[PDB]
Amino acid sequence: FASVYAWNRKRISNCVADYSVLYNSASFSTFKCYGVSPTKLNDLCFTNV
Amino acid sequence: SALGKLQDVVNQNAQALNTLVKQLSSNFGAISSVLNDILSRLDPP
């Protein structure tokens, strides 16, 4: 990974990303969503992540 | 070939309906002005 004082920054581009494989992976100890509740992510549409 | 007392009523009523239509694009302190963009990226609570 990358340090905390120089974090990384990847600019995800066009690509059918399934926010579901993340949300249900149960391997994450913390999964908070703020602007938008998690289940409505796998149906939205963004331009730059 | 005058009628301003009749044009005043037409103008006042159109000017009120326009304000009513245009207030549909204020947030009133919410995140979006459109209800579908609150419904799509938020959960009921």
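All chain B residue numbers match Swiss-Prot; in order, they span 939, 944-987.
Every residue gets a Cβ built from N, Cα and C, even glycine.
The note that Swiss-Prot attaches to the natural variant B:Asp950 to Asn is: In strain: Delta/B.1.617.2, Mu/B.1.621. Just so you know, the Cβ of B:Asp950 (variant position) picks up 10 other Cβ atoms within 10 Å once every protein chain is counted. DSSP assigns B:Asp950 (variant position) to a helix in the three-state reduction.
Residues within less than 8 Å, Cβ to Cβ, of B:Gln954 (variant position) and separated from it by at least 6 positions along the same chain comprise none. B:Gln954 to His appears in Swiss-Prot as a known natural variant, with the remark: In strain: Omicron/BA.1, Omicron/BA.2, Omicron/BA.2.12.1, Omicron/BA.2.75, Omicron/BA.4, Omicron/BA.5, Omicron/BQ.1.1, Omicron/XBB.1.5, Omicron/EG.5.1.
The note that Swiss-Prot attaches to the natural variant B:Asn969 to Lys is: In strain: Omicron/BA.1, Omicron/BA.2, Omicron/BA.2.12.1, Omicron/BA.2.75, Omicron/BA.4, Omicron/BA.5, Omicron/BQ.1.1, Omicron/XBB.1.5, Omicron/EG.5.1. Note on B:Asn969 (variant position): other Cβ atoms within 10 Å of its Cβ, all shown chains, come to 9.
For the natural variant B:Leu981 to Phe, Swiss-Prot gives this note: In strain: Omicron/BA.1. The structure shown keeps the original residue. Long-range Cβ neighbours of B:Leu981 (variant position) (same chain, at least 6 residues apart, Cβ-Cβ under 8 Å): none.
As a natural variant entry, B:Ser982 to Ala appears in Swiss-Prot alongside the note: In strain: Alpha/B.1.1.7. For the recorded site, B:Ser982 (variant position), the DSSP three-state label reads coil. A C-beta separation below 8 Å, combined with a sequence spacing of at least six in one chain, links B:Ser982 (variant position) to none of the other residues.
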Helix, strand or coil at B:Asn969 (variant position) [DSSP, three-state]: coil
Residues from B:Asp950, B:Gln954, B:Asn969, B:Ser982 facing chain A - variant positions, CB under 8 A: B:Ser982
Rounded inter-Cα distance in Å - B:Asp950 (variant position), B:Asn969 (variant position): 32
